[PDB]
Amino acid sequence: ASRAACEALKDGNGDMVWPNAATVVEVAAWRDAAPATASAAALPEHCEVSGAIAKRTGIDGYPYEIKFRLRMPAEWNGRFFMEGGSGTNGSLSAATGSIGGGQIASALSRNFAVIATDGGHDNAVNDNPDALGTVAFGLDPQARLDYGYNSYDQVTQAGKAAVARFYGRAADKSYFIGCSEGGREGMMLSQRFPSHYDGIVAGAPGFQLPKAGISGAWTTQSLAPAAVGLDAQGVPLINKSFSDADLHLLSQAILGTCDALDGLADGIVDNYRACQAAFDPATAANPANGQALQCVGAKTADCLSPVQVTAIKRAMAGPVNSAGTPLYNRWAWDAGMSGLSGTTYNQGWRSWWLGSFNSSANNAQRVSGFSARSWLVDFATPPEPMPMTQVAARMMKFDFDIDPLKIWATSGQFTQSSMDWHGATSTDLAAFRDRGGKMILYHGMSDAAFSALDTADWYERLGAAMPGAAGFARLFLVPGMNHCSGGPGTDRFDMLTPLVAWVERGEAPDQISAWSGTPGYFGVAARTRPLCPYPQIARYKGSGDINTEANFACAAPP
Ligand SMILES: [Ca+2]
């Protein structure tokens, strides 16, 4: 481990042999120790290796390759680390090792050898203006296979080869941490390549991402009756269906109905199952005056329109076809759909289905943004690129009897369906568990991108196929937490420490310490709570400060 060993990986006559012959290294530079800053932990002396694998040309004429960045510390804990992606990937991160949970420390700051990838395409090169911008990679079938599983496999094999070459020995254990799309990766790793990583953290995982566009079309068509006004193309303004004050009224009614169902009134719905059975906005009341939430006469700032409650109920039910078959899943009611801290309302929930209120056009993720564009180009087979101005209308005429079949369809050179290369719904985790693999999953209740109930349903099927699943896999649902972060909940936590303590040392996480990044939702300076493994919830012990984990334990729901 030295500077010369770092630069000898930059091709030359050196004996660094890559598993894939098509691996090309651009950068191999020795980096000095960066002292800690106010927002990041100290990074040690490390070797940075940057390169690309499988440089080719797609069937669309665009150049494709699988980029990687690798940082290897001089003082190394013998452990390997890969961080997951986000969105449709296409960008190469700093490769310091984000562990999620709003953490100051990075994996590299903890002396891990860190690797990262771009997914098999670049957002600067593969930006076709006739194929909905940065999702244009979906026009080439191999770029889909790289975004699905191939790129992460290839980068993992190259990273371990370089680690073994630079350190003279193989990594002891390998760990992966990803949120959203990176959470889908982590589950895909445990299923397609169980031998690669010993510990895996998958947060808010989109293990059914090709289905999010179907829910997005259902969302749009359910809320359109409540929409007020048209945009430049005559599409209803979904963002105008609910004001930010309206959403706060809804989250307040959920709080008035389900907050005490866990045994404590604290602005947190810890008994999510009891809320689904108890809450119905058509019958619930506004806790601020005891009157009913659904308006009896004309709309006021103290009531929701009957057309509004109907719309949100249909959206939360989940998409179905005329045959009644559920196309995705239903969503959970939770207080994290809104939230007012200081001046700002919570946008972490409405930004997916509705969009920003003060906008004369649609800007919801599922109406015209990246999510709807991604389904049209990357998840549907054959892909249907189009002008951006027509994506909103495409989600308005979405036929739930013809269009949902495109995520299982195959056509021409697109030899694999999107649910085949992107899906991660398998419960075949025996090979992963039996070699010592441990997996931690977390998901917020107020996640509008992916349903936490759907993650729980997968966790139930895993426990059915493999008795004793809690010995290698636990699910930690987070109340109030939005997608990956934000909302009135404890969204900050260190998940790399328990993951290491589980894989090695064999200590199962009976709970996970967590605190709130914005405690002002509850009007306090700080709030710390334990995250409990499914299906346990946090139970108040009966005395002490309600903003300290020491007064809370993990118990079965009351
Ligand atoms: Ca509570």
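To match Swiss-Prot, the residue numbers of chain A are left as they are there, and the shown ones run 46-603.
Determination method: X-ray crystallography, 2.7 Å.
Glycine too: its Cβ is placed from the backbone N, Cα and C atoms.
If you take the C-beta of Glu226 (4-[(2-hydroxyethoxy)carbonyl]benzoate binding site) and look for same-chain residues 6 or more apart in sequence within under 8 angstroms, you find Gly129, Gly130, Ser131, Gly132, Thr133, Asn134, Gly251, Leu254. The feature 4-[(2-hydroxyethoxy)carbonyl]benzoate binding site is assigned by Swiss-Prot to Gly132, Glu226, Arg411, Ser416, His528.
DSSP assigns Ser225 (mutagenesis position) to coil in the three-state reduction, placing it in neither a helix nor a strand. Cβ neighbours within 10 Å of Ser225 (mutagenesis position), excluding its own Cβ and spanning all shown chains: 23. Listed in Swiss-Prot as a mutagenesis experiment, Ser225 to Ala is described as follows: Loss of catalytic activity towards MHET.
Positions annotated as active site, acyl-ester intermediate by Swiss-Prot, on the basis of a curator's inference: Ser225.
Residues within less than 8 Å, Cβ to Cβ, of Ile313 (Ca(2+) binding site) and separated from it by at least 6 positions along the same chain comprise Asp304, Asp307, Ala380, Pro524, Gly525, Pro533, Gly534, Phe567, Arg574. Under the three-state DSSP scheme, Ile313 (Ca(2+) binding site) falls in the coil class. The Ca(2+) binding site annotation in Swiss-Prot covers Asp304, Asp307, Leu309, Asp311, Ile313 and rests on experimental evidence.
Counting only residues at least six positions away in the same chain, the Cβ atoms of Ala257, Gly258, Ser260, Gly261, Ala262, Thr264, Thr265, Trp397, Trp398, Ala417, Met440 sit under 8 Å from the Cβ of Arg411 (mutagenesis position). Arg411 to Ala or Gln appears in Swiss-Prot as a mutagenesis experiment; the accompanying note says: Almost complete loss of catalytic activity towards MHET.
Quoted from Swiss-Prot for the published mutagenesis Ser416 to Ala: Gains a low activity towards BHET (bis-(2-hydroxyethyl) terephthalate); when associated with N-424. Close to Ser416 (mutagenesis position) in the fold, though at least 6 residues off in sequence, lie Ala257, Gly258, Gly261, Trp397, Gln410, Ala494, each with a CB less than 8 Å from its CB.
Taken residue by residue with DSSP, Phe424 (mutagenesis position) is part of a helix. A mutagenesis experiment is reported in Swiss-Prot for this position, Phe424 to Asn, and the note states: Gains a low activity towards BHET (bis-(2-hydroxyethyl) terephthalate); when associated with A-416.
Neighbours of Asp492 (mutagenesis position), defined as other CB atoms within 10 A of its CB across all chains, total 30. In Swiss-Prot, a mutagenesis experiment is listed as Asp492 to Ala, annotated with the note Loss of catalytic activity towards MHET.
DSSP assigns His528 (mutagenesis position) to coil in the three-state reduction, placing it in neither a helix nor a strand. In sequence order, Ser225, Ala249, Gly393, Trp397, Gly489, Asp492, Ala493, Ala494, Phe495 are the residues of the chain that are 6 or more apart from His528 (mutagenesis position) and have a CB within less than 8 Å of its CB. Under the heading of mutagenesis, Swiss-Prot lists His528 to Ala and annotates it as follows: Loss of catalytic activity towards MHET.
According to Swiss-Prot, the feature active site, charge relay system maps to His528 (among others), an assignment based on a curator's inference.
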Sorted by sequence, non-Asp304, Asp307, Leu309, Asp311, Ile313 residues with Cβ within 8 Å of centre, Ca(2+): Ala305, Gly308, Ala310, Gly312, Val314, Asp315, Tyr585
Contacting recorded positions, sequence order - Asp304, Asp307, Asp311, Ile313, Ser416 vs ligand 1, Cβ under 6 Å: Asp304, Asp307, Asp311, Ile313
Three-state secondary structure, which DSSP defines for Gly132 (4-[(2-hydroxyethoxy)carbonyl]benzoate binding site): coil
Between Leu309 (Ca(2+) binding site) and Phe424 (mutagenesis position): CA-CA distance (Å): 43
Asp492 (mutagenesis position): secondary structure state under DSSP, collapsed to three categories: coil
4-[(2-hydroxyethoxy)carbonyl]benzoate site shell beyond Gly132, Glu226, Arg411, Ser416, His528, criterion: Cβ within 8 Å of Cβ centroid: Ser225, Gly251, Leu254, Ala257, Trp397, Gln410, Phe415, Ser419, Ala494
